[PDB]
Amino acid sequence: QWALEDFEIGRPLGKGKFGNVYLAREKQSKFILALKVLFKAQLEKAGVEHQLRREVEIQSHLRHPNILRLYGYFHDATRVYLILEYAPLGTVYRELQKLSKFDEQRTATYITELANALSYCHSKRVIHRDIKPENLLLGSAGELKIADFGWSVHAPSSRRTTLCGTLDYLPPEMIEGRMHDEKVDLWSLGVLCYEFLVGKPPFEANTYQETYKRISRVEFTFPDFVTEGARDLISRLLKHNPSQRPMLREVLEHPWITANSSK
Ligand SMILES: Nc1ncnc2c1ncn2[C@@H]1O[C@H](COP(=O)(O)OP(=O)(O)O)[C@@H](O)[C@H]1O
Ligand SMILES: [Mg+2]
Ligand SMILES: [Mg+2]
């Protein structure tokens, strides 16, 4: 179907791990999209061929406003290309760098859009397992959109034995190896809600063994400006027990969420 020679490459949209992401227009259509370039050599050397496989499959059959679409993909002698949907406003990561902190109104709305998309994924038994400012994109109308389903999985799962990852947004179960479920995304949605209000993750540390400790111990504190409503929602998601964590409906209904969110 598609070939590199079908597209006009634009400017570098962002930097991934197995390759950068670029802007690009379809030659006859003039359709603007993002082309995620991945190097086969690097993918092989890391043995993540199966992860790119799931990412492509899962995301491709996904259909939700708050979820970045994956039209198709194709490839060549050296790299693999993923035809994604273009996110004009960039990432929540950059927006967080710009504003340092987000207000409750902006955070509540960013949480609803995320809880909606996550619900849609969990309804199909799909865990993202990698929800963070870098993989959260903003659409034309500033709406949120979860992307990078590289760690996404159709399941109840165990690890893949490795871990490139800023533990920050990872749940206790994963960080330690156990058999996890969809409740990991609820945990991330807590770290995220805290980072949006404070400006940094709740388990941030200077080392990977210091962060490891705080996440497993669930060691975090709230700054004074963090209202009681936010403190309650965050304290419910960040449970050490996957079972105690609330359901996406208790999140979409939570008093703080319904009193500040616009969506
Ligand atoms: N469709 C897109 N539009 C704009 N930027 C993108 C897009 N896809 C990815 N990026 C940028 O690339 C970065 C990394 O690519 P991503 O695919 O999300 O993760 P990975 O590191 O697994 O490749 C993101 O943090 C983001 O800044
Ligand atoms: Mg990424
Ligand atoms: Mg990834």
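Residue numbering for chain A follows Swiss-Prot, covering 127-389 in order.
Method reported for this entry: X-ray crystallography, 2.8 Å.
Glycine is no exception: its Cβ is also placed from the backbone N, Cα and C atoms.
Positions annotated as active site, proton acceptor by Swiss-Prot, on the basis of experimental evidence: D256. What Swiss-Prot records for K143, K162, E211, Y212, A213, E260, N261, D274 is ATP binding site, and it gives experimental evidence as the kind of evidence. The domain 'Protein kinase' feature in Swiss-Prot is assigned to 133-383. Under mutagenesis, Swiss-Prot gives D274 to N with this note: Abolishes cilia disassembly and kinase activity. Looking at Swiss-Prot, you'll find the mutagenesis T288 to D noted as follows: Mimics phosphorylation state and increases kinase activity. In Swiss-Prot, the entry for mutagenesis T288 to A states: Reduces cilia disassembly and kinase activity. The structure shown retains the original residue. Experimental mutagenesis at this site is recorded by Swiss-Prot as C290 to A, annotated: Enhances stability; when associated with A-393. Record note (Swiss-Prot) on the mutagenesis of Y334 to A: Reduces binding to MYCN.
The full span of the recorded ATP binding residues, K143, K162, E211, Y212, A213, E260, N261, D274, taken as their largest Cα to Cα distance, is 19 Å.
Among the binding-site residues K143, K162, the residue whose Cβ has the fewest other Cβ atoms within 10 Å is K143. The candidate set comprises the recorded positions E211, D256, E260, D274. Of these, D274 has the most other Cβ atoms within 10 Å. Taking Cα separation as the measure, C290 (mutagenesis position) is nearest to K143 of the recorded positions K143, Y212, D274. Compared over the recorded positions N261, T288, the count of CB atoms lying within 10 A of a residue's CB peaks at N261.
On a Cα basis, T288 (mutagenesis position) lies 18 Å away from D274 (mutagenesis position).
Within the set of recorded positions (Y212, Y334), the lowest number of other Cβ atoms found within 10 Å of a Cβ is recorded at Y334.
Filtering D256, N261, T288, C290, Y334 by Cβ distance to ligand 1 (under 6 A) retains the following recorded positions: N261.
Geometry remark: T288 (mutagenesis position) versus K162 (ATP binding site), CA distance 23 Å.
Cβ crowding, taken as the number of other Cβ atoms within 10 Å, peaks at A213 among the recorded positions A213, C290. Contact annotation for recorded positions (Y212, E260, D274, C290) versus ligand 3: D274, each with CB under 6 Å from a ligand atom. Checking the recorded positions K143, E211, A213, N261, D274 for a CB within less than 6 Å of any atom of ligand 2 leaves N261, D274, listed in sequence order.
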